[PDB]
Amino acid sequence: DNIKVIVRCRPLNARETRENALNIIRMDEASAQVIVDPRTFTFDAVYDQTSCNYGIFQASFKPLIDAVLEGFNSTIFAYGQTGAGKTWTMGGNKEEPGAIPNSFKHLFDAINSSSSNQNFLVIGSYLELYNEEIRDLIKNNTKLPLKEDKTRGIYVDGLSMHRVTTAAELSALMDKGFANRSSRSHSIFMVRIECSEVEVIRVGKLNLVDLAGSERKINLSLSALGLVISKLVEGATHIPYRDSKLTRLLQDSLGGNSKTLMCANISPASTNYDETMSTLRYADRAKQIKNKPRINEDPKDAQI
Ligand SMILES: Nc1ncnc2c1ncn2[C@@H]1O[C@H](COP(=O)(O)OP(=O)(O)O)[C@@H](O)[C@H]1O
Ligand SMILES: [Mg+2]
């Protein structure tokens, strides 16, 4: 079905507070509405300044992680202007983990609760896309090329893959990647979950995306993402996935074989009215995208 879309408004920050900016954002979480002081938008869920990372995970992100555990491909991407809260939402901190570490914990808590009829193989990868160049954030290898075939789909040739058996191991990979990692770059932490159940192998690919800032080549991928979304919503004959590395990497999450959720991060500051309006209108369009997710069984690429 359609791509899920949520909006998260953070609290006013120090800069905004000291410059006497006013909060122009109102939300009605019961009706999933965001109001810009007024222009009103309705999404799948809205989160105001009182929302915490854990709550957003349980209500909006968790279902996407459960989908991968079931054999579906899932993608969660954070979109919004620099400073809006994409990284805080996707990564958070040790005290208040974001979507990525929360997903790691949930994935393994689920696997540990599985019966003897299921055996799992979890593989992690982490990349940064900047100036149309792909960097392996774990090995810090640069300019990795994209390759694509029938028995693997789109992939980064040379990107290091890491087998992990605990959430702590996955978090350690993220920690190492972060140490090497920005406002103009995109990051994607990938988790491949293969499950052998008894005889039947299923594989789900999870993409945790933290996009480059949307405010106001370096921006080729961001521009291509917008075009791809527009073409999809308009029912165009040709979807320009090939226009950028980002849209090729996420081709399945955009109108393809995947369950996808977009988190549109916004600032509540009056000073950011224009960018907030842009982000919301962008998100409003994205929710019209329809995907065709399917369970991926017995793939000729299964590494288990
Ligand atoms: N929901 C939130 N609650 C509290 N602080 C937040 C929130 N979202 C962002 N911040 C803070 O504001 C700053 C910018 O957030 P960040 O996520 O890094 O922005 P970006 O969208 O550029 O990735 C950080 O210092 C972060 O701690
Ligand atoms: Mg960031």
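Heads up, chain A uses Swiss-Prot numbers, so what you see runs 4-40, 55-198, 209-225, 230-247, 263-350.
Looking at the header, which is where the method is noted, we find X-ray crystallography, 1.6 Å.
Every residue gets a Cβ built from N, Cα and C, even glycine.
Record features, source Swiss-Prot:
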- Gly97, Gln98, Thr99, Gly100, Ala101, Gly102, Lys103, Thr104: ATP binding site (BINDING)
- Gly100, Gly102, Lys103, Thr104, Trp105: ADP binding site (BINDING)
- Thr104: Mg(2+) binding site (BINDING)
- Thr104 to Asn: Motor domain mutant, the overexpression of which leads to significantly shorter membrane-bound axonemes of the caudal, ventral and posteriolateral flagellar pairs, but has no effect in lengths of the cytoplasmic portions of the axonemes; when associated with 351-R--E-718 del (MUTAGEN)
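What Swiss-Prot annotates, mapped onto the structure for a quick look.
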residue: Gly97; record: ATP binding site; Cβ within 10 Å: 31
residue: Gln98; record: ATP binding site; Cβ within 10 Å: 21
residue: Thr99; record: ATP binding site; Cβ within 10 Å: 16
residue: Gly100; record: ATP binding site; Cβ within 10 Å: 20
residue: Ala101; record: ATP binding site; Cβ within 10 Å: 27
residue: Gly102; record: ATP binding site; Cβ within 10 Å: 21
residue: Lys103; record: ATP binding site; Cβ within 10 Å: 27
residue: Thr104; record: mutagenesis position; Cβ within 10 Å: 20
residue: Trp105; record: ADP binding site; Cβ within 10 Å: 18
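Residues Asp40 and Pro55 bracket an unmodelled region of 14 residues, and their Cα atoms lie at a distance of 5 Å. Close to the recorded ATP site, the chain also has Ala95, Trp105, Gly244, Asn311, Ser313: residues not among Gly97, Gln98, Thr99, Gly100, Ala101, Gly102, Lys103, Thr104 whose Cβ is within 8 Å of the site's Cβ mean position. Separation across the 10-residue hole in the deposited chain, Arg198 to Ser209, is 7 Å (Cα atoms). The two recorded residues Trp105 (ADP binding site) and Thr99 (ATP binding site) have their Cα atoms spaced 11 Å from each other. Checked against ligand 1, the recorded positions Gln98, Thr99, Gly100, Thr104 give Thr99, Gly100, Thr104 as the ones with a Cβ under 6 Å from it, listed in sequence order. Separation across the 15-residue hole in the deposited chain, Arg247 to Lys263, is 16 Å (Cα atoms). Ligand 2 lies within reach of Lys103 from the binding-site residues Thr99, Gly102, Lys103, judged by a C-beta closer than 6 angstroms to any of its atoms. Annotated ADP site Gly100, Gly102, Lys103, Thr104, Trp105; additional same-chain residues within 8 Å of its Cβ mean position, judged by their own Cβ, are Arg13, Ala95, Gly97, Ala101, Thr106, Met107, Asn311. A break of 4 residues separates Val225 from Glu230 in the model, with a C-alpha distance of 5 angstrom spanning it.
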